Amino acid sequence: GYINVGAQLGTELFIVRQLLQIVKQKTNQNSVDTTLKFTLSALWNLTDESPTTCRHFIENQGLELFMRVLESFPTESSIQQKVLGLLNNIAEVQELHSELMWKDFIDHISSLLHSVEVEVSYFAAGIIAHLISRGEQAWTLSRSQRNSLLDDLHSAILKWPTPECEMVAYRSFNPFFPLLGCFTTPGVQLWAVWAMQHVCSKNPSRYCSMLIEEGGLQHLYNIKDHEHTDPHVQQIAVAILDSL
Amino acid sequence: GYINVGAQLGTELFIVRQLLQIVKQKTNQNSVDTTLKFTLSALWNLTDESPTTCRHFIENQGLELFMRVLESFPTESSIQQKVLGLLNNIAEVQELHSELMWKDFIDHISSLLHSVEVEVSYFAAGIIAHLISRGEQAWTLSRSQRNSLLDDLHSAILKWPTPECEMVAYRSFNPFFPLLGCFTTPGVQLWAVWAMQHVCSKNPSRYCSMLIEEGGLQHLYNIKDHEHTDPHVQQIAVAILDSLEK
């Protein structure tokens, strides 16, 4: 039994609200506890493929709470991966795009995009890739930054070694397929195919089939035979292809 | 994206721990507020048809804390309803039966059975009907208390007025069906049939179809033909029968 029809949703957004509180007290205490990392992980996981959870996160001042954990724990890369991992999930939500066009934010993840630790800059890239993928009209901050970041995206990826373990898990590749078509912005394209290549080669049982069943092959073959394609994007896309 | 495959179980049992802590903190400040009430509601909903959550609750000192909740707010009937609704979900998980064989726990539930609020009494009854259902074998507490609870369970159900609104929600009637076959212990069936009639009465669009789909009719049709049946248990049988018969 449960309390009333339609009440499970309110319970989940309440849980979000309480987790964010635990984040706010751990940050006031400057206390990098296991409870705090458990909490950032819970938030991260609850925003996976949940625009509703993501919008609740934004409306409870989450974006500013998290800019503040990034500034309070500058040397904590585990904390930085979970923060940015969630912000990557937010970045996937189109209607939340304007909410992320804040300058203290872009400027911060833009710093993290140049972290040499792929477990941190992979998600900073994901955020940026998703935002740029809208671009033109949608970019309401420094048009020089968008054009700058588009090059920093493309070049940070080239430097990335392959990760030790899996840094991330996906239930679906659908949020990547819009990126795959962004020929005019090759770093956007390059993060998506790099992302796909990474998870497929670490755990092909789960992901190679997922990739094929959601039509990913179509998109990858589409990059390949659209031969006016960035060569680094072509490189990875044909490497994902000849592996299936 | 999310942290790693199969990690939603660790995060949700972490949630159960953090909610229990908020209960502990609100109880400690005598703060009966929206946070406390949301947190009880959250624990209630999270234990719905979820033996892992029920077990994590018991393994993280849930039972002790919730009785400390009943003892701290003895007139807060909204708190009591939520507390007893969770404990009713736990009373459904047979693996957990023994963990609820604590006389101090049962004393609380027996006492709340006599509440003048059906919204509170209904859930004490539910914990009791399920526990008496497990059979005199699994009842590691007194037999003189097990039987008196059956007389009280049965006589309480017949005192209850029609509640104003739906008191509870369910996704499946399955946990009730074993209760329907307790011809030995009538008040246990009476809770089951009263509860089904309550939700069909208040929300037939939802429950009249759910009850039929899950094979509830044959369980009721068992009660209509078995002639050595409790009369009150039998009359609710037929009234639900005809109501479901559209």
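The first residue you see is number 1, and the count goes up from there.
Recorded method is X-ray crystallography, 2.6 Å.
Cβ coordinates come from backbone N, Cα and C, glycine included.
According to Swiss-Prot, the mutagenesis experiment A:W44 to A (Swiss-Prot position 522) carries this note: Complete loss of N-degron binding. Swiss-Prot documents A:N45 to A (Swiss-Prot position 523) as a published mutagenesis change and attaches the note Complete loss of N-degron binding. According to Swiss-Prot, the mutagenesis experiment A:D48 to A (Swiss-Prot position 526) carries the annotation: Complete loss of N-degron binding.
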Neighbourhood of A:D48 (mutagenesis position) by C-beta distance under 8 A, where only residues 6 or more apart in the same chain count: A:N89, A:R171
Protein Cβ atoms within 10 Å of A:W44 (mutagenesis position), excluding its own: 25
Count of other CB atoms lying within 10 Å of the CB belonging to A:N45 (mutagenesis position): 24
DSSP-derived class (H/G/I helix, E/B strand, else coil) of A:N45 (mutagenesis position): helix
